[PDB]
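**Q** I have a structure I would like to understand better, so I am pasting it below and will then ask my questions one at a time.
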Amino acid sequence: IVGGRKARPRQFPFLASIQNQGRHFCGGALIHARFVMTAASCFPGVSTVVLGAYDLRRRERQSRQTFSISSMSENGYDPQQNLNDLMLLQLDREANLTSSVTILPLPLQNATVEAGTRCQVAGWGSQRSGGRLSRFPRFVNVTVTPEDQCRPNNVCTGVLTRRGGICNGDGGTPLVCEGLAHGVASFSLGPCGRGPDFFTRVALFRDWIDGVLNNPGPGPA
Ligand SMILES: *[C@@H]1O[C@H](CO)[C@@H](O[C@@H]2O[C@H](CO)[C@@H](O)[C@H](O)[C@H]2NC(C)=O)[C@H](O)[C@H]1NC(C)=O
Ligand SMILES: *[C@@H]1O[C@H](CO)[C@@H](O)[C@H](O)[C@H]1NC(C)=O
Ligand SMILES: [Cl-]
């Protein structure tokens, strides 16, 4: 996150850190006891999911819960068009709901968020393209852009400062507006924070998400 503030412990207790050999590469959100929502553009082979984290470099044994990924589900992701950038990760077991691990609720199918709506985005990403990750979670206030600056598959945001928004390591992290996960961080163009940030429009996929959630398992073999 660029242009943000250091989070406090448990300020975003739904947040996931997705790791490859212990290295954070994307975020996500717990959306069900058994499932984390992230971006399809974040996928690799043999990753883990860490919930309840605060400082990436600390063990935090009494706060964290760690999981392997038993299955991944997507709905027509197209990497060329950056379309349908949404992935559900089935965890190896149900997460325990604690003061440091909670579920982030979803919008109903086709719910909208109007231009001008204030949201937040949090994550462990860098402050500049190619810079180091932040060991602590950071967060920034963002505002939904006019539709003409975006595209239907996405919810787009900007900030009033020169640079604020997502960066490397924030892919997959949720956009929270009015208490709901209205977006999944997907991409931005140009320097991090110049704007707009593009998030997958979660509300387009609610019925599909519910299908996954209600039919756990690795799918056809
Ligand atoms: C996110 O926006 C809230 C809403 O403006 C900001 O909270 C305000 O912060 C200003 C300066 O600190 C205060 O003078 C106001 O009284 C605050 N209002 C509340 C509701 O706190 C918040 O600081 C912004 N957060 C970030 C990370 O920018
Ligand atoms: C959501 O909008 C799509 C596209 O217009 C429509 O096909 C679908 O039936 C709507 N879904 C609900 C549940 O209303
Ligand atoms: Cl809703």
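Chain A is numbered as in Swiss-Prot; the shown residues are, in order, 27-69, 74-251.
A Cβ is built for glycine as well, from the same backbone N, Cα and C atoms used for every other residue.
Heads up, here are the entries from Swiss-Prot:
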MUTAGEN   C52 to S  Loss of antibiotic activity
MUTAGEN   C68 to S  Loss of antibiotic activity
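Describe the structural context of each listed feature in the structure shown, including burial, neighbouring residues and relevant distances.
**A** All protein chains considered, the CB of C52 (mutagenesis position) has 27 other CB atoms within 10 Å.
The secondary structure of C68 (mutagenesis position), as reduced to three states from DSSP, is helical. Neighbour density for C68 (mutagenesis position): within 10 A of its CB lie 22 other CB atoms from the protein chains shown.
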**Q** Given 4 residues with no model between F69 and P74, what whole-number C-alpha distance in angstrom do these ends have?
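**A** Cα-Cα distance across the unmodelled segment: 4 Å.
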